[PDB]
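Chemist: Please find one structure pasted underneath; my questions will follow.
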Amino acid sequence: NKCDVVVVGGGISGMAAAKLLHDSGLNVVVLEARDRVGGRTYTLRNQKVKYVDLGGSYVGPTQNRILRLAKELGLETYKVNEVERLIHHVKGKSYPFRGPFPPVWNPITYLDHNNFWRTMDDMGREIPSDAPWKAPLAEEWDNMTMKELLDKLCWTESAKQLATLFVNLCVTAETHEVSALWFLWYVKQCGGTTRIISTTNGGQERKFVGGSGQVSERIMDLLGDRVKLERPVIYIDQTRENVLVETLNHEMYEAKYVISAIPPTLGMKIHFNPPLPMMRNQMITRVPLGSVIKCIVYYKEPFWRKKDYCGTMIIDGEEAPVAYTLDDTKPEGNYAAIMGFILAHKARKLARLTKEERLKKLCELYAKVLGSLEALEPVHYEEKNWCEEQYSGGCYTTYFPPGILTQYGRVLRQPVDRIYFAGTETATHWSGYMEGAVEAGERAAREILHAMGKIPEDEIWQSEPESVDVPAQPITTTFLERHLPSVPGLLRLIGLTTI
Amino acid sequence: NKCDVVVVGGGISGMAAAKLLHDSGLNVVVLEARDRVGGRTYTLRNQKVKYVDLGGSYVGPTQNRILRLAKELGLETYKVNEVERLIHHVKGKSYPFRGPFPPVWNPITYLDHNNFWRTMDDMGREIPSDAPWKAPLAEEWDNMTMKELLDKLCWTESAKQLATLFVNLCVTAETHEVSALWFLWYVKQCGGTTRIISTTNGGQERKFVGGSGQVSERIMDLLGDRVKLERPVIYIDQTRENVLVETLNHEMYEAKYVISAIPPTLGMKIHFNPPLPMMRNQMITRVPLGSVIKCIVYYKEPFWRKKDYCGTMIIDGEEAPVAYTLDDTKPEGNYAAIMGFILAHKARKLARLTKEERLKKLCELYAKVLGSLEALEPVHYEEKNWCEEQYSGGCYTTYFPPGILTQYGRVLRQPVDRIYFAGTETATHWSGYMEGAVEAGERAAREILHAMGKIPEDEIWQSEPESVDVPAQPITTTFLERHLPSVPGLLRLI
Ligand SMILES: *[C]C1=C([C])[C]=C2C(=[C]1)N([C][C]([O])[C]([O])[C]([O])[C]OP([O])(=O)OP([O])(=O)O[C][C]1O[C](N3[C]=NC4=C3N=[C]N=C4[N])[C]([O])[C]1[O])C1=NC(=O)[N]C(=O)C1=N2/[C]=[C]/[C]N([C])[C]([C])[C]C1=[C][C]=[C][C]=[C]1
Ligand SMILES: *[C]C1=C([C])[C]=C2C(=[C]1)N([C][C]([O])[C]([O])[C]([O])[C]OP([O])(=O)OP([O])(=O)O[C][C]1O[C](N3[C]=NC4=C3N=[C]N=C4[N])[C]([O])[C]1[O])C1=NC(=O)[N]C(=O)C1=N2/[C]=[C]/[C]N([C])[C]([C])[C]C1=[C][C]=[C][C]=[C]1
């Protein structure tokens, strides 16, 4: 029954919020809909894999909050293998390379590629992390999809192909599905194109030893019987002195305040009294989550390394089930594995097959790209399709279709009376990651503390010291990168030097 | 507790379904979330207005199922006034006209306008009503907004402004919010641009004497205590022999089958065991409804008719709270009124004001468009903002953003084990309307009858005889309309 704060949701965000409020001497209850905590992170354990993350996994420099939290819970990171060459597979052929960027040799394609990445970043500088609807060209950019934007900017098919893959991999959605404003904000608040795409010095640098599910698992240990499992919340009543929150198994909770720490759309699954205000009522019908299946194929040895390949594959094409892969072997070097993501429309299309049919298709693909018959000989396979989760709605995260971010965006983390909103979607730095879950959980926890007069307004938003274990190298550009023209800028320069 | 069929939803679709099944001798329960039936229709009654529809209202030719159902229930239609001239208000000035379509005088603007409506309709001829995702260029058209489309087709700002108003008014949504495929399907299934936009011979021809809320009210009369009010459904369990359906006030219902007769997205409000399959699980988080406030201003007399105006105004521009109006006076000639819609971003924007602030804005606009100080002097005002409704999600209906109709659209009326899907959004002819509600309610009712062996497969989808009271005149084009070039076609000819 009665407590200080009810947290709806036992994913990283809700658990971080509860822990903070608990740590502050308040009585919290976490109500988790599933028979586990973790939400979009999930470590499966078994003899064949030891452990493996089937959802949220990677951490990297600038992700200082998740790293501080995990370290406090006794967890360690190891670095994702990137010692040997990466592979860009283009028109049925593999081009090994080194560096975070695939080489381009043809100087036109080179200028177009430079300009595109450059422009993503230029455009994002104009977008406030905390209020994207405030950018000078907010409406113009929100009225376009990423598809219209890519069409306008890429004067080569090669750059349009790679840029399309980048969007697919980043937000698990098609270019034509998502707002250009929101996708530009998304990349910008992760610290930019380079930080987001990179393994070394980027978001995929590292993974927790033992899996990321331990973050939520271990907080639940600390909270004990304050975490209630298999309590899906169905009803919130704020008409009375204390807030009433009812679960599906008929239990009633009573708090001073509530943190909603679930995806914004999953708010639909709760009936509200009084009804939500108008803009929230409509916002939650407008914010879908992407589509992905995460796939891990196991082998006897990491045989790719022998050919001087780290196991990272960037795979152009419609034919390819998977556009990107990473070595998923353990830091000890056993349980050799390749991780791959089936994204967006391919998630929807290949869901129709059986587990055995998907495995075969990956192996056959990976045998082509890597040039290795050994890829046809896996020992184990695990996969999770996040599209089927009633209590996620999809993965990695929530995306905004055109016209929504500017009409409805400010509503996302606006309190409704005594409810406050956490969840990775309400973060202003690495929103959509395990990092933004933390930021938002802890932030919404401090908003409630402020409401009670325990802390000043000053202290609701709070900066994080940099990890001494995972420090960030700065993102640098060369002079040529900054000043090489685009294609149309070269064409205009050819136009001028003549007349 | 126990019955043959539980219907989730007390709107026209659910009530039509329940009444069919009831009429067939099955035991039906209708579970209604609100303290009323009707859903997106609502007739408020009072001394000042007598009656007024604050939601769904208009009926016209080719809407033969709503008309058959309401006739059986004892309801009558009257014709929406369109005796005098219409007004197109362009760049701050009112141009009166007769006939469906507002006149275009510039030769080039004429050719561009012609080509645009013509092309809407050409395009839609390639879209199956029951399977839009099957159009030969399904993906191409679904991967574009209406906005990219309009920007490609309209070589004149004038045609692009009117076209934009057209989308706004049709689907309560911005051009950039909606799929091109879905919008072209939408228009196609209402029988084309002319049928949809028209008052005489179109969908705004008629309203019900006494309000359309009587359709749902009177079916609930017939069903009596089978209709359960303030029973929001929260939970559906299909793991056991009979289907279990739980309401928010803790009551449990058990049935052989279930009809879900609610907007597709509002299925989010229900927790399912087993979980929904994957494509439905994700579909219902992708399908929003538009934004509108329906506003009705009352006056002593229908003064516009003295100036030879029917009350229909087409209003270009951003400054305008309302793009379109209709005479809302009663067939008797009293309770003079003008009805307008505040649509899409303007609904979102003007919601922030008070009721009195919105009134003043409408009165001042209408005084301008009509050229009448009498507009500034109303006796009463009523309005409804459908954005605020927890159990509609908006109005008029559900729209598809780009990429959704081709990836998810087949899932809409696919049964999930013993649940069947009704509600206007699943209709194939006038989906969006009071008409599609009936078609889909009766159809999903027939699917369950088939499931039980009471009727053959043959009889699930059923054609409707034409109203003898409201017959349709055919939609005609002239030779010039069909063969006049477009702007680029004339340029290529030059
Ligand atoms: C799915 C996924 C995957 C597959 C992958 C990934 C991911 C995912 N991600 C994401 C994460 O994980 C997230 O963010 C998080 O986790 C979130 O959290 P939160 O906010 O807290 O949320 P959640 O989890 O969901 O929770 C919630 C909870 O609640 C509940 N509920 C519901 N409802 C309800 C409830 N309760 C009660 N009641 C009611 N009513 C549920 O159950 C839960 O529990 C990620 N992240 C990170 O960080 N990392 C990673 O790694 C990840 N992943 C991924 C990614 C990838 N990427 C980025 C890419 C590949 C990269 C690149 C890009 C570009 C180029 C190249 C590369
Ligand atoms: C809102 C509105 C307005 C304002 C207007 C309009 C409309 C609307 N519309 C629509 C109609 O009405 C519809 O469609 C119908 O109604 C539908 O129905 P249904 O399907 O059945 O659905 P609903 O109603 O929603 O119901 C459902 C029910 O359910 C319930 N729930 C929920 N959830 C739940 C429940 N329960 C239990 N549980 C749970 N969970 C609810 O509550 C309900 O009751 C329309 N329509 C027609 O037909 N007509 C008309 O008039 C209308 N309106 C309008 C329109 C306009 N337009 C079209 C325009 C203006 C024309 C034009 C165009 C272009 C150019 C020119 C002109």
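By the numbers in Swiss-Prot, the shown part of chain B spans 3-496.
Per deposition record, X-ray crystallography, 2.2 Å.
Any Cβ shown, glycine's included, is placed from N, Cα and C.
Pulled from Swiss-Prot, these are the listed features:
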type    : residues    : note
MUTAGEN : B:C5 to S   : No loss of activity
MUTAGEN : B:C156 to S : Complete loss of activity
MUTAGEN : B:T158 to A : Dramatic loss of activity
MUTAGEN : B:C172 to S : No loss of activity
MUTAGEN : B:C192 to S : No loss of activity
MUTAGEN : B:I199 to F : Alters specificity towards synthetic inhibitors
MUTAGEN : B:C365 to S : Complete loss of activity
MUTAGEN : B:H382 to R : Significant loss of activity
MUTAGEN : B:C389 to A : Complete loss of activity
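Are these features on the surface or tucked inside, and what are their neighbours?
Modeler: The DSSP secondary structure for B:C5 (mutagenesis position) is coil. Sequence-distant neighbours of B:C5 (mutagenesis position): residues of the same chain at least 6 apart with a C-beta under 8 Å from its C-beta are B:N29, B:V30, B:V31, B:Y255, B:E256, B:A257.
The local packing around B:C156 (mutagenesis position), expressed as other Cβ atoms within 10 Å of its Cβ over all shown chains, amounts to 23.
Using a 10 Å Cβ-Cβ cutoff, B:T158 (mutagenesis position) registers 18 neighbours.
When secondary structure is read from DSSP and collapsed to three states, B:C172 (mutagenesis position) falls in the helix class.
A 10 Å cutoff on Cβ-Cβ distances gives B:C192 (mutagenesis position) a total of 27 other Cβ atoms nearby, all chains included.
According to its DSSP assignment, B:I199 (mutagenesis position) is helical.
The C-beta environment of B:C365 (mutagenesis position), restricted to residues of the same chain at least 6 apart in sequence and closer than 8 Å, consists of B:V299, B:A377, B:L378, B:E379, B:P380.
Applying an 8 A CB threshold to same-chain residues 6+ apart, the list for B:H382 (mutagenesis position) reads B:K50, B:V51, B:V299, B:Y300.
Less than 8 angstroms from the CB of B:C389 (mutagenesis position) sit B:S293, B:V294, B:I295, B:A349, B:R350, B:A353, B:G396, each of them six or more residues away in the same chain.
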Chemist: Which ones, out of the mutagenesis positions B:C156, B:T158, B:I199, lie near enough to chain A that their C-beta is under 8 angstroms from one of its C-beta atoms?
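Modeler: Sorted by position along the sequence, the hits amount to none.
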Chemist: For B:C172 (mutagenesis position), what residues in its own chain, 6 or more apart in sequence, show a Cβ-Cβ distance under 8 Å?
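Modeler: B:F185, B:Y188, B:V189, B:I198 - these are the non-local Cβ neighbours of B:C172 (mutagenesis position), listed in sequence order.
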Chemist: Does DSSP give B:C192 (mutagenesis position) helix, strand or coil?
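Modeler: Once the DSSP labels are grouped into three classes, B:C192 (mutagenesis position) ends up as coil.
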Chemist: Does B:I199 (mutagenesis position) have same-chain partners at least 6 apart in sequence with Cβ under 8 Å from its own Cβ, and which are they?
Modeler: B:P102, B:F168
Chemist: When DSSP is mapped onto helix/strand/coil, what comes out for B:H382 (mutagenesis position)?
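Modeler: Its secondary structure by DSSP: strand.
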Chemist: Secondary structure at B:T158 (mutagenesis position) (DSSP, helix/strand/coil)?
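Modeler: DSSP assigns B:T158 (mutagenesis position) to coil.
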Chemist: Can you see whether DSSP assigns B:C389 (mutagenesis position) to helix, strand or coil?
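Modeler: Helix, per DSSP.
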Chemist: Round to a whole number and give the Cα-to-Cα distance in Å for the pair B:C156 (mutagenesis position) and B:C192 (mutagenesis position).
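Modeler: Roughly 23 Å, rounded to the nearest whole number.
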Chemist: Could you round the CA separation between B:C192 (mutagenesis position) and B:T158 (mutagenesis position) to a whole angstrom and send it over?
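Modeler: The separation of the Cα atoms works out to 27 Å.
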